[PDB]
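Student: There's a structure below that I have some questions on.
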Amino acid sequence: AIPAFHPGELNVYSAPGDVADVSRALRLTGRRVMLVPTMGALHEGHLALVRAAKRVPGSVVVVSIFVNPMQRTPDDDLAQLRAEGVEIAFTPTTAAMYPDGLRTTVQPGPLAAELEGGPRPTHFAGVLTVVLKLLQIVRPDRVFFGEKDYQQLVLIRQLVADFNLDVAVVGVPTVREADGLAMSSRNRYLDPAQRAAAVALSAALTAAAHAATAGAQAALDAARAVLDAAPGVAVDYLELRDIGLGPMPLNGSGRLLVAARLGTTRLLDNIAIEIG
Amino acid sequence: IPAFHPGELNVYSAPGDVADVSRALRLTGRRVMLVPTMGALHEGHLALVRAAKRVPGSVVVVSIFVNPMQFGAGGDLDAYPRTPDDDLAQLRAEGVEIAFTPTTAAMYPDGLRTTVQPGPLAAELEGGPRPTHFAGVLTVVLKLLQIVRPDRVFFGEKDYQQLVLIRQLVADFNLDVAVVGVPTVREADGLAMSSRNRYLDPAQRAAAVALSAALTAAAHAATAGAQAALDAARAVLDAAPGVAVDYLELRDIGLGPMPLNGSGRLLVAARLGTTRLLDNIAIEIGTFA
Ligand SMILES: O=C(O)[C@@H]1COc2ccccc2O1
Ligand SMILES: O=C(O)[C@@H]1COc2ccccc2O1
């Protein structure tokens, strides 16, 4: 007997089998199941993923909330989802998700060792493992991820292609504060000087995107100049790549990515670039 | 979907074609059974096909793919038996409606990129000297399950360690599929059927009976305990001319970090000339606990 689902309200499930049963039953009634994976502490960036998911006709929206140890405000997160008209939150325990410990896992391809995988060499294995599991639990038609974690998003699309997963991956543009700073729960840690200097990341990227009519080197030099004008911003990398994160082609579409440390806080940003 | 003629054998090579046809069958109430194989089919495989057939409303998909990722460099891959015509004739005879025969290029367009890493069980027994062997198997089995999306997936108990790791895969990645183990089919003398058996000359074929002899001896000696069971198996193997034992181990049924209780599985692997054979049996210790 299928678990109780109440249309038009927030239905919370902690058991994987429960969310699995409700989702399967909803899909057979002609709903299209959309998955939005989060680690809770929700902000506007998450709500933008929510809104994209909601505007697919016949959608029912699953927001998972789960702090993944291989890679929190409960009632607040839940009230945000309620206010967005999300119908399912999936809130499992670590024991429900990992009932036999870490045993079989996903091993990402070589891209997981670069860029973010430099300081965190096992981070992406953890993320791919947890995403693969959420996909199998919920079986969504579409899964939504923000572009702010661009390398993550690329790795997810490799997971999906490589394991023949039958789901559409949707990347949603970065939601920014008014001065351009990419939204992230880490932004709250920045003191005023840091918060003011942090704008250099988005400013450098957008400057590069416009300098790019003058080519790749102009674009990288424009970005570096802007980063160079900021105090207390330790750049770990600034790299132009193709959109799949291979080597930048002589012209065409690319992606410029940056990561930097302000005090103890690590920030990231990235932007589409068109060369020429 | 591409064409699907029922009551007949439909052969698809493109993952997209079998996935579409599979989905359509499932959207109209049939229950898709998957039997994954490396071809060179024999009666051990047909027992898997018959178990699948007997599931009501079933449509059976047999895949045939010699997966290069689970082989070690050094000739094993080029030496594997390929008999496609016989394979497909047997499936026709069994009333299988779907054969999935993908290309290496269709399965590995990006080479080895995203892959499955098994638990530590994959580093032991068969994986000890072949440490990437089970990553290859679990990767292709994951992909076949995502392409075909069966309700149930069938495997022989002969490759028992592989069956166990597959159940691990399925539990650990929350796959919505039931894994059915099917008992080993045996020659009249006891020899576990395997595509490898054709590689035994008549002498080796005569000697090979020692594996199953040792295991069933041990299963009956087991009333007297684990040591008696193991010593019986070992003595039988010691009396076999030309059998080189790789391992003989008694484990818990999960093969795992639990000590052996009253129910176990006894596993053997051995070389006759260059041919490596495996077999295993259920074992009940003492009372039969
Ligand atoms: O809370 C978030 O923004 C992150 C972003 O990406 C995620 C990927 C897998 C599982 C949860 C995830 O949530
Ligand atoms: O043909 C066989 O014996 C094997 C049986 O085990 C297999 C496991 C994964 C993929 C194919 C397989 O076929």
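We're sticking with Swiss-Prot numbering for chain B, so the shown stretch reads 3-291, in order.
Structure determined by X-ray crystallography, 2.2 Å.
Even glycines carry a Cβ here, placed using N, Cα and C.
Look at Swiss-Prot and you will find B:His47 tagged as active site, proton donor. Marked as ATP binding site by Swiss-Prot on the basis of experimental evidence: B:40-47, B:158-161, B:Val187, B:195-198. Per Swiss-Prot, beta-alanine binding site is recorded for B:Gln72. Annotation comment: Swiss-Prot describes B:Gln72, B:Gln164 as (R)-pantoate binding site. According to Swiss-Prot, the mutagenesis experiment B:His44 to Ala carries this note: More than 1000-fold reduction in activity and 52-fold decrease in adenylate formation. Under the heading of mutagenesis, Swiss-Prot lists B:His47 to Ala and annotates it as follows: More than 1000-fold reduction in activity and 60-fold decrease in adenylate formation. 10-fold decrease in the affinity for ATP. As a published mutagenesis entry, B:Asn69 to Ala appears in Swiss-Prot alongside the note: More than 1000-fold reduction in activity and 50-fold decrease in adenylate formation. Under its mutagenesis annotations, Swiss-Prot gives B:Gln72 to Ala the following note: More than 1000-fold reduction in activity and 45-fold decrease in adenylate formation. In Swiss-Prot, a mutagenesis experiment is listed as B:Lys160 to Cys, annotated with the note More than 1000-fold reduction in activity and 120-fold decrease in adenylate formation. The enzymatic activity and the affinity for beta-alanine can be increased 10- and 3-fold, respectively, by alkylation of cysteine of mutant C-160. Among the mutagenesis entries in Swiss-Prot is B:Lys160 to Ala, noted as: More than 1000-fold reduction in activity and 50-fold decrease in the affinity for ATP. Listed in Swiss-Prot as a mutagenesis experiment, B:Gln164 to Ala is described as follows: 50-fold reduction in activity and slight reduction in the affinity for beta-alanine. 30- and 40-fold decrease in adenylate formation and pantothenate formation, respectively.
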Student: Whole-number Å distance between the CA of B:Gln164 (mutagenesis position) and the CA of B:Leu43 (ATP binding site)?
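Tutor: Counting only the Cα atoms, the answer is 18 Å.
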Student: Under 6 Å from ligand 2 by Cβ, which recorded positions from B:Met40, B:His44, B:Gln72?
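Tutor: Close enough to ligand 2 are B:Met40.
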Student: Just how many other Cβ atoms lie inside 10 Å of the Cβ on B:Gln72 (mutagenesis position)?
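Tutor: Looking across every protein chain shown, the total is 21.
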Student: Please name which of the mutagenesis positions listed here, B:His47, B:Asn69, B:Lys160, is nearest in space to B:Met40 (ATP binding site), Cα against Cα.
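Tutor: Result: the closest of the mutagenesis positions to B:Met40 (ATP binding site) is B:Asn69.
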Student: Within the chain of B:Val187 (ATP binding site), which residues six or more apart in sequence place their C-beta under 8 angstroms from its C-beta?
Tutor: B:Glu45, B:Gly46, B:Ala49, B:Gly158, B:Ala194, B:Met195
Student: What does the structure give for the C-alpha distance between B:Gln72 (mutagenesis position) and B:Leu43 (ATP binding site)? Integer Å is fine.
Tutor: 19
Student: Taking the Cβ of B:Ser197 (ATP binding site) as the reference point, list residues of the same chain whose Cβ is under 8 angstroms away and which are at least six residues distant in sequence.
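Tutor: The list for B:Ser197 (ATP binding site) reads B:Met40, B:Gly41, B:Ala42, B:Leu43, B:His44, B:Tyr82, B:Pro83, given in order along the sequence.
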Student: If one measures from the C-alpha of B:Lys160 (mutagenesis position) to the C-alpha of B:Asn69 (mutagenesis position), what distance in angstrom results, rounded to a whole number?
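Tutor: With the alpha carbons as reference points, the distance is 19 Å.
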Student: What same-chain residues, at least 6 away in sequence, bring their CB to under 8 Å of the CB of B:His47 (mutagenesis position)?
Tutor: B:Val37, B:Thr39, B:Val64, B:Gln92, B:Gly158
Student: Taking the Cβ of each of the binding-site residues and counting other Cβ atoms inside 10 Å, which one has the highest number: B:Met40, B:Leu43?
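Tutor: When each Cβ's neighbours within 10 Å are tallied, B:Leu43 leads.
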Student: Which residues in the same chain, at least 6 apart in sequence, have a Cβ under 8 Å from the Cβ of B:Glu159 (ATP binding site)?
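Tutor: When sequence neighbours closer than 6 are ignored, B:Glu159 (ATP binding site) has B:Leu165, B:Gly183, B:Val184, B:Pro185, B:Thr186, B:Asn282 within Cβ distance under 8 Å.
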Student: Once near-sequence residues are set aside, which residues in the chain of B:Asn69 (mutagenesis position), 6 or more away, have Cβ atoms under 8 Å from its Cβ?
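Tutor: Listed in sequence order, they are B:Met40, B:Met109, B:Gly138, B:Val139, B:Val142.
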Student: Just how many other Cβ atoms lie inside 10 Å of the Cβ on B:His44 (mutagenesis position)?
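Tutor: Counting Cβ neighbours of B:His44 (mutagenesis position) within 10 Å gives 18.
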Student: Specify the count of other C-beta atoms within 10 Å of the C-beta of B:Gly46 (ATP binding site).
Tutor: 21
Student: Within 10 Å of the Cβ of B:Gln164 (mutagenesis position), how many other Cβ atoms can you find? Include all protein chains, please.
Tutor: 22
Student: Would you identify the secondary structure of B:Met40 (ATP binding site) according to DSSP, in three states?
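Tutor: DSSP call for B:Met40 (ATP binding site): coil, neither helix nor strand.
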